Each structure stands twice: as structure tokens, then as C-alpha cells.
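Structure first, then comments.
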Amino acid sequence: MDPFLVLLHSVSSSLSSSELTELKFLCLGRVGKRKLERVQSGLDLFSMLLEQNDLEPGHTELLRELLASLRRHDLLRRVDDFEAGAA
Amino acid sequence: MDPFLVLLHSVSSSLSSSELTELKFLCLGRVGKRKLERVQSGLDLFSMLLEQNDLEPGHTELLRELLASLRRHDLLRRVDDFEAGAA
Amino acid sequence: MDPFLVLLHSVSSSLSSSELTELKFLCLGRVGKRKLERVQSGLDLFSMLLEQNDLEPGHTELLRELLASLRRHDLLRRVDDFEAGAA
Amino acid sequence: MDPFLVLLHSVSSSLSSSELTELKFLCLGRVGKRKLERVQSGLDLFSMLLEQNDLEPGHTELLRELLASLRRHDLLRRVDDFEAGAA
Amino acid sequence: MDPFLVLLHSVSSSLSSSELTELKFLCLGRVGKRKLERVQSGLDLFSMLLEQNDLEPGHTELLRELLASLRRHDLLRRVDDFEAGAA
Amino acid sequence: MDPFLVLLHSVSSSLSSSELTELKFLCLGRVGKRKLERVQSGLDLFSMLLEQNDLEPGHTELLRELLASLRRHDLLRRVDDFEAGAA
Amino acid sequence: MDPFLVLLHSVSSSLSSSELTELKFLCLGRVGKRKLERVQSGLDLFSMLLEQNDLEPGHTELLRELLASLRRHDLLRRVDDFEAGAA
Amino acid sequence: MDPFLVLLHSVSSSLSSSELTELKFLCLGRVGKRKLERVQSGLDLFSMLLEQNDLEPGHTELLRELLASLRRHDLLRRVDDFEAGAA
Amino acid sequence: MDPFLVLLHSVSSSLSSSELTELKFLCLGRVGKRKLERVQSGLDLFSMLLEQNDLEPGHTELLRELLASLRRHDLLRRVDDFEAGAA
Amino acid sequence: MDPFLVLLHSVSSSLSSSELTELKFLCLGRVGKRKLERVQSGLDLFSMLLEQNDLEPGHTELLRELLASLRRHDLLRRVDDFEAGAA
Amino acid sequence: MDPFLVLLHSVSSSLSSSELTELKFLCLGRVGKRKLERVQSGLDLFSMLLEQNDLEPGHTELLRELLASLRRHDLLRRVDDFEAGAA
Amino acid sequence: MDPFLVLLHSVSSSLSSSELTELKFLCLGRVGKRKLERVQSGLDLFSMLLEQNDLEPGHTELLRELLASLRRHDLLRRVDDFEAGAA
Amino acid sequence: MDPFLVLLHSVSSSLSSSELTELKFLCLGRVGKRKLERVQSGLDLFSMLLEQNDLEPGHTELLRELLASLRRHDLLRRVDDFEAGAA
Amino acid sequence: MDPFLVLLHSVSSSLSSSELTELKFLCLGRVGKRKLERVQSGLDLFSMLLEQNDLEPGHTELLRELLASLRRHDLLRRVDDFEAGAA
Amino acid sequence: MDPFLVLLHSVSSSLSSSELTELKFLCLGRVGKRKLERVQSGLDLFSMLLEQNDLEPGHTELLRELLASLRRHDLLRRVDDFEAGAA
């Protein structure tokens, strides 16, 4: 079980439909419209960002910036715990 | 007809929308946000708690604690009658 | 025209979406989740129960128990008229 | 046009919101809370009582008892005229 | 443009949500519950009544009886003008 | 152009997906499951019933019984006009 | 770019879901139910009417009659400008 | 920014709920009941009147007549300033 | 280039899979099942009808009857233009 | 049952609508307007503050400051009892 | 993280449903009705305006004009800070 | 806890309904009628004035002028103490 | 890598399913129905238009006209940049 | 009947489409994209994992880890009963 | 085992059917239609490109350009690792 994929699954399980709509707006210039139209969960968006090398196990700035815009400091703490054991 | 499922159906039929909102707040750390967003009746919440082994036919403490917070002692008596025949 | 199938069609036409959700909860231990996810009408559920021998033209106790939980005594009278001519 | 349904519509059109609140209290043990929460007119309550066989074209005692508690003897006379032509 | 369908569209445009609820109660024994649950406008109800032959261009008694219960004598005059040119 | 096949095509063009699902339930004991799984229009079902001699140009009782269960008296009138010229 | 098809696209872009439901009711006797069930935009309905020769670049009476029933005199002006250059 | 739409927004922001009720009564024969039931601001009513060609940037008599009935001569002066620059 | 074969190719290019299924049902008694099972385009069906002398350059009634059942009056106009030059 | 969530539920059950309006004003710079518009109980506001890390089981200063502004010293005593057992 | 998209997200989070209704009225002639019917947040409207080149990172007049009509001078200051760093 | 918001809450708690009516008259040309109709406390009015930049933590002249018209020199002293610590 | 084919791929990746349906309606008289039924992406439609010589690297009017009907001025700018380097 | 294959069939029958999507995300680095695109049931995924030696009758850690992420402790009990008889 | 052929097999196993359709469009002028019609996997397309000398172990520009259009930077990293050991 890849620890990074279990972290991304937990973040996706703690988000609502309104929060997903805000994350799809902040990724307007990174992901195309036809692809963003197939996103119905955080896992869909996270998969596309990993394939484009926007999100990587050792590079998580984009994730931290998106969670700060949603004002979710509880989910930002889970990312910190990951980097502390993945150090 | 499983007696436990008929008990849970009666409790769900005796609750209002305000009471459901209070039960979804008390289960913030047990059930995730994306799942709690799909709860529109006590039956939705009860199904998720049974799958997580929080509620079982022979373990009903969590239910009794939630009904005591709603101050519903009439519904707590129905639980007692169940355990008396399921003894 | 099988009289039993015309009875089950009339009962399905007299039920709402809220009532269907209550019937799918009371059949949690009889039908699996992947199959219950495809139920969008009483006819879907009734078909699965006939194939499992839970509902039969000469055995209707499960149906009578489900209608008593919905508190539908008008639909229970239609079942009685069936058994009186199917006697 | 079913004469019984035209009678029940006239009784519902002659009642106020205070009178509806009194009728929902007198039906506390006959109808569940989640269902009574959706009642915004006499027609809503009458529909539920017909489905439970509490009110029938040939059995109107419960209706006559509820109207006597509201002290509405004018509406009780309309019920009498119905039974005199439905005799 | 079928004159009967333009008449039914005008009647539907002159009714409120309270009036629609009263018309769905008076049609309890003519239309089933699962179908009446999909009615959100007079046009939905009128379509079902035409398919059951309850409403026809040359038979409008049921319509006139429903409008007399809503006490809408202005809309009953529009029906009269129709039969006078459809004579 | 066989008049019977033009009648069956008109009936199939006047039915919805919900109505087709009800007709496939009423034919549970006449047609097998593997075959009923390939039915996506009234024409598919009608073809199978003609090959089994359930529907014939001079025997239309099964059709009239299925349309009476859907409460489609407008489509039952089209069948009557057929038998009046096919007399 | 066929001017008639650009006109029909503009009219479809200026209509709501309530207005589409009213247009599908006024076309009950022109288009069958199975086909009307696939209409999710004015463009779907307009395509079917062109194939049946109900709407043509040189015959627009049916369109003008449907827009007058929706009471859309702004969209009726766009049709006039078309016939003035297509004269 | 269309100057006419900024004028109509200012007039809507200077009206109360009592004034809106008076304007919906004076438009009884111009707008249908089902549509007037969705009006909760002057902007809702103004949008419907523009689509029916009752209000236009170069025809404002109906607006001036409605404001004279509310006895609002301050808002009638704002309309005058508009026509003086839109001359 | 035989003009009749160019007409039949144009009609086949203007039809959908749903329309082809309706044409194969209307030809149930003219073409056998094993042969109708190989039809994947209008050209397949047209070839079989020409070999059976059902369709001929100087006899097009069957074609006109099939297009009238599909309610395709645009394609019926193309047949008329053919007979006007093949006169 | 998380003791912190039972404390927050008791505080929410001891507040009125006027008190909630005062708490939403004191949180103007902490929570956005679109989110504060969905607050209809103390539980709604408390959930948002927990997700932003403003309220935590081991950090309750913001809560104590809000209750001191409402001048509710009875509810401040309940917070003290919590920290005394959660010590 | 595109600074322009973070600005537009903050403006959308500081607006109410009444304010959104006013912005959809002021954009009546810029965006069609069928598209404006899908707008449930400022982000929906902003996305459509960016695709039509009405709003651009280096052209923000339309935004400043809409915020001046809502009389939101606090949100107009946030736009100024953006242009000062995007200079 | 923003000190400015605690000051405005104290001023609102020291005012009566007669005083609020006088403050809504003195703000006739600053706030529109439809918005002033929703003001039921000083906090409602203060929120609107902050969004219009009429009241700011470093600009309090409008507040001091309104309190001098109510002849409330006790509340003007509380404003002075604020500016002395916010210096 | 043909620059024209990379441009057409980018335009197809920036379109939704609703936009594709509008483009298939505007190409009703250019492409046949049986072929338009196989279009599930802009790339499918673009391939057919290139083979018919409707779209060419040195003739892009039809593309510019279709994008102006979708009101996509952002995608029209990408076409301009192409012709500026393909000059 | 291999007991391990009957266990895996029961687990697949107790899962929904949302749960399957979560399991396909957690297996991103174990199974390729072209193969994961053919997974429409738990049985499809389980077959691929058995062929790669990720799941074996005597090694079930990966299964237990995936069920713990779905928070399905009821299905984890069925795995325990298997190892107790397969001991 | 030729290292180049193992690289091309891994890239083909990491692509979906939508991605294959995009790659067949970008190779419209390099491969003929009759041959492109037989492509059902990346391996089919790669074989044809090797035979035409478009792809070679020491020339991989075309591959890198196609993967950049699919925006697959993860698969472009695998190509880099190949050239680093094949140096």
C-alpha cells in the first residue's frame, strides 16, 4: 500500500461537492475542459495531476496551496504528518 | 424479518430533520464528510454504522448514547424492550 | 396473465421513492448490496425475491410483513382479495 | 368525482393553521413524527389516514371525533349530509 | 396547433402550486401514487388524463368539475368559449 | 405492408422506457431471462411473442390485457379500429 | 453556414427547461412519445420537426405559433429579421 | 454595461415588499399567475416584461405608469435623466 | 451511374440505427430471419428487396410506405424528384 | 462519544436565534459570507471553526471569548468542567 | 496557482445569493438564458465571462463595474491590490 | 477577536428600537430601501456600512456623527477608548 | 507533427459534450446522419470535414464561424496565432 | 468449490460502484491503466491480483489493507472466519 | 530482450482507448486510413511507425512529441531513463 495514495484517498473522503467545484475552478489552466468534465471525486482530479507530474510523493506544494484556498488546515496537518514519516 | 432492522426503522420514523442534523454532528469523527453528505434519513446513517461495526444486534451502546443526547427517553424504552426479547 | 404478477405490479404502482428506500433497508440481509444498488422500482426488488423463493404465489408472509412496516393497510387488503380467489 | 374526496377537500378548505396544529397533536399516536412533519394542509393528513384505513367512505368516526374536539359543529353537519346521500 | 392543447396550456399557466396540490388530491383514485409523484405542473397531470381517456376534446366534464372545486369560474369561461367554436 | 405490423409499430412508438420495463415484468413467465435481456423496444418483445404464437393477427387478447395494465385506453382504441377493418 | 440553422440555434440558446417542457406538450400530436422522451434541448425538437417538414426555411408558421404561446415577442422579432433578409 | 439594465437595477433596489405586491397586482392581465408566483424582486418582474416587449429601452410608458401609481416621483426623475442621455 | 442506385445510397446515408431496426421489423414477412440477421445498413436491405422484385426503378410504392412509417417526408421528396426526371 | 463534540452540542442547545446572529457578526473576518449564509445553528458554525483549526479540544480561547461577549457565564462554567476532566 | 483565479475565488466566497441574482440580471445581454440557468455561484459566471474574453487578467473593467453596482467597495480594493502586484 | 467588531457589538447592545429607527433615517441616502428594510439591529446596519467602506477601523467619523445626533455621549466615550489603544 | 493537426487537437480538448451537440446541429447539411451518429469528439467531426475539403490548413472560415456561434473567443485567438506563424 | 474463490465472490457482491472506484485508485501502481480500464466488478480486479501473486489463499494482507481503507469491518470479519477454517 | 521493445510495451500498457484515438488523429498524414483502421493498441501503431523509420532506437522525437500532446510527463520520464542507459 503506497502511503502517498492512502493520503490522497483520505483527503478525497473529507471533501464535499461544493469544495470539489472550487478545486476544479483553481485547476482551469492546468487541466483541459473535456477532462475536467469527467471529474466526480477528488480521486479523479488527483489521478490526472499525478500523470502530469503536478503532484508527486516528494513535491506537494500544489496540494498545500489548494487546501489553503479551501481554508482546510485540518487536512494540511495530515499532509505534514506524511512528510514527517516520508522524510 | 430481522428484529434489529425493524427496531432501527421505527427509531428513524420517529425523528425529525433537526434531530438528524444533531446526530450527524455527533458522528463527525466516525463517518467521513463525503459519506455524511449523502445522509437524508436515520436509515442512511444506521446502514453506514452497521458496516463499520459501530452498531450491532448485541452491542447498542452508541445508539443509547445518541438518543440520550437528543433527550429521547421514549425511544430508549423501545431499545430496552428489544434487548429483553433478544436475551 | 399470471394473477400474482398483476398483483405485484399494482403494489409497485402505489408506492413512492421514500417507501422504496424503506423496503430496501428491511431487505439488507436478504439481498446483496451490488444487486440492491440496481433497484429503482418495487418490480426490480420483487423479481429478485421471486428468484430467491422469498416471495411465491402460495407464500406471501414476507410481503405482508413489509407492507405492515410501511403501515399500508389498503395494499394489504389487495393481497387478501388475491388469496381469496387463489384459494 | 368521488363524493368522499370532495367532502374531505371542503373540510380542509374551512380550517386554519391553528386548527391544523391541534389535529396533528390529536394524531400523535396514529402517525409518525417524520411523516407528520410533512403535513401543511388537512389534505396531507387525510391522505395518510386513508392509506392506514383510519378514514374510509363507510367509517367516519375518527373524523367526527376530531371535528368535535375543534368544536366545529358546522363541518360535522356537512359529514351528516354526505352519509344521508351515501346511504 | 391543436386548439384543445392550447386551451390546456392556458389553464396550466393560470394555476398556482397550492391549486395543483388540490387537483392531485381530487385525482387520488384515477392516477396511481408513483405517477402522481412526477406531477410538477398542470400539463403533467393533463397528459396522463388524456392517455387514460378521462379528458378528450369532446368530453370535458372532469375538467369542469375540478375547476368548480377550485372555485375558478374565470377559467370555466375559457372552456365554454372553446366548445362554442369547437361546435 | 402487413396492417398488423404497422399497428404494432405505432404502439411501440407511443411507449416510454418505464412502460417497457412494466411490460417485461408482466411477461416474466412467457419469455426467458436471457431473451428478455435483449429487449430495448416494444418491437423486440412483440417479435418474440409472434414467434411463440402469443400474439396473432386474429388473436390479440394478450396485447389488450397488457395495455389495460399500463392504463393506456388511447392505444386500446387503435387496436379496436384494426379489428373493425380486419373483420 | 445555413442562416436558418443559425437562427434555430439562437432560439434554442434563449429558452429554459420550463419553456422546453411547454413546447414538448404543444407538440404531443406531431411527435411520438418515445422520440419526445429523447428531447433535452430545442435543437433536438427542431431537428425532428425539420425531418417531418413541419419547419422549413420558407414555412415558419408553426415556430411563430409556439413562440406566441410562450409569450416570447423578443424571439419572434429575430424570426422577422430572418425573413426580411431571406426575402 | 447596458445603461437600461443599470437603471432597472436601481429602481428595484429602491422598492419595498409592499410596493412589489402592488406592482404584481397592476400586472395581473399582462403576466400569468404561475409566473407571477416566482417574482420575489423587481428584477424578476422586469425580466418577464422585457421578454414580452412591454418594457424596451425606447418605450418606457408602462414603467412610468406603474411608478405614478406607487406615487414615486423621485424614481420617475431617474427615468427622465436616462431618456435625456439616451436621446 | 444508375440514378436509382444513387437515390438508394442517399436514403441509406440519411438513416440511423434506430430507423434501420424499425425497417427490419416492417419487412418481417418479406425477408427471412437468417438473411435479416446480416443487415447492418439500408444498402443491405435494399439489395435483397431488388433481387425479390419488391423494389424496382419503375415501382417504388413499398419504399414510399416504409418512409411514411418512419415519418420522413424530407426523404419522400427526394423519391419524387427521381420519378420526375425518370418520367 | 467524543466528549468535546458533546460539549459543543450542549452549548448549541442553550442558545437562541438572537445569540446566533451576534456570534455570526463576531466571526465576520474568520468565516466568509457565502459560508456564514448557511449557518442556522451553533453546530453549523462550530463545524466550520473546527475545520479551520480555530476551535480544538486543547485550544478553547475563541469559544471562551465569544461566550464572554454574549455574557453567558453559565455556559463558560460547562467549558471549565470539560478542561478539568480533559486534563 | 494563477493569481487571477485566486482573486476570482475570493470574490465568489464573499458574495450572497441575493448578490448573485443581481449579477445575473446585469449580464442579461452578455450571457444566454440556457447558460445563465446553470449559474449557482460566482465561479460559474466568471468561467463563462473568461471564455467570452469579457474578463481577462489585464482587462478588469467589467468586474469593477459590477462590484460598483453591488456597492461593494471592500471587494474593489482587493482588485486594486491585484493590479498593483500584477503591474 | 477583532477589537473593532467587539466595539460595534457593545454599541448595538446599548441601543433601543426608537434609536435604531433614527439611525436608519439618517442613512437614507447611503443605504437603499430594500436593504434598510432588512435591518432589525445595529449589527445589520454596521455590516452594510463596513462593506461600503463608510465605517473602517481607522475612519470612525460617520459613527461619531450618528451618536452625536442620538445625543449618546456615553457611547462616544467608548469609541475614544478604542482609538486610544488602537493608536 | 503537422501544426494544423495539433491546433485541431487543442480545440477538441477545450470543448464539452453540450458544445459538441451544438456543432453537430450546425453541420446538419454538410455531414450525413449515419456519419454524424458516430461523432463522439471534435476530432471525429474535424476528420470528416478535412476529407470533404470544408476545413484546410489555408482555409479556416468554417471553423471560425462555428467557434463564433459557441461564443468561444478564447479558442478563436488560438486560430489567429496559427495563421500568424503559418503565414 | 475452492473456498477462497467463494470468499472473493461474496466480498465482490457486497461492494458498490463508488467502493470499486476507490479500490481501483489504491491499485494504481500495481495494475496498469489499460487493464484497470476493463474492471467493472471486484471479480475482475481480484482475478488480475491472483495472477500477479498479490492475493493468495495463504497471503491476504493486501485484501485486509484495502477493506480497512473502505472502513468495511463487516467484510474483514468474513476474511477472519476463512483463515480460521483454512488453518 | 530488445530494451527499446520493452519500453514501447510499457508505454502501450499505460494508455487508454481515448488516448489511443488522439494518437491516431495526430498520425493522420503519416499512416493511411486502411492501416489506421486495424490499430486497436499502441503496439499496432508503434509497429507501423518502426517499419516506416519514424520511430528508431536512436531517434525518439516523434514519440516525445506525441506524449507531450497527451500531456503525459510521467511516460516521458521513462523515455529519458532509456536514453540514459542506451547512451
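Per the header of the entry, the method used was electron microscopy, 2.8 Å.
Just so you know, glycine gets a Cβ as well, placed from its N, Cα and C.
The domain 'DED' annotation in Swiss-Prot covers F:3-81 and rests on sequence analysis.
Here Swiss-Prot notes a mutagenesis experiment, F:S12 to R, with the remark: Loss of interaction with CASP8. The number of other Cβ atoms within 10 Å of the Cβ belonging to F:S12 (mutagenesis position), over all protein chains shown, comes to 19.
Recorded in Swiss-Prot as a mutagenesis result, F:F25 to R carries the remark: Loss of interaction with FAS. Loss of self-association. Abolishes induction of apoptosis. In sequence order, the list of same-chain residues 6 or more apart from F:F25 (mutagenesis position) whose Cβ falls under 8 Å from its Cβ is empty.
Swiss-Prot lists F:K33 to E among its mutagenesis entries, and the accompanying note reads: Loss of self-association. Long-range Cβ neighbours of F:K33 (mutagenesis position) (same chain, at least 6 residues apart, Cβ-Cβ under 8 Å): none.
Listed in Swiss-Prot is the mutagenesis experiment F:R38 to A, annotated as follows: Loss of interaction with CASP8. Around F:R38 (mutagenesis position), the same-chain residues six or more apart in sequence whose CB sits under 8 Å from its CB are F:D44, listed in sequence order. DSSP assigns F:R38 (mutagenesis position) to coil, not to a helix or a strand.
Under its mutagenesis annotations, Swiss-Prot gives F:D44 to R the following note: Loss of interaction with CASP8. Abolishes induction of apoptosis. Decreased interaction with FAS. For F:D44 (mutagenesis position), the count of additional Cβ atoms within 10 Å of its Cβ stands at 17 [all protein chains shown].
The mutagenesis experiment F:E51 to R is recorded by Swiss-Prot, whose note states: Loss of interaction with CASP8. A sphere of 10 angstroms centred on the C-beta of F:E51 (mutagenesis position) encloses 11 other C-beta atoms. In this structure, F:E51 (mutagenesis position) is part of a helix by DSSP.
Geometry remark: F:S12 (mutagenesis position) versus F:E51 (mutagenesis position), CA distance 17 Å. DSSP assigns F:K33 (mutagenesis position) to a helix.
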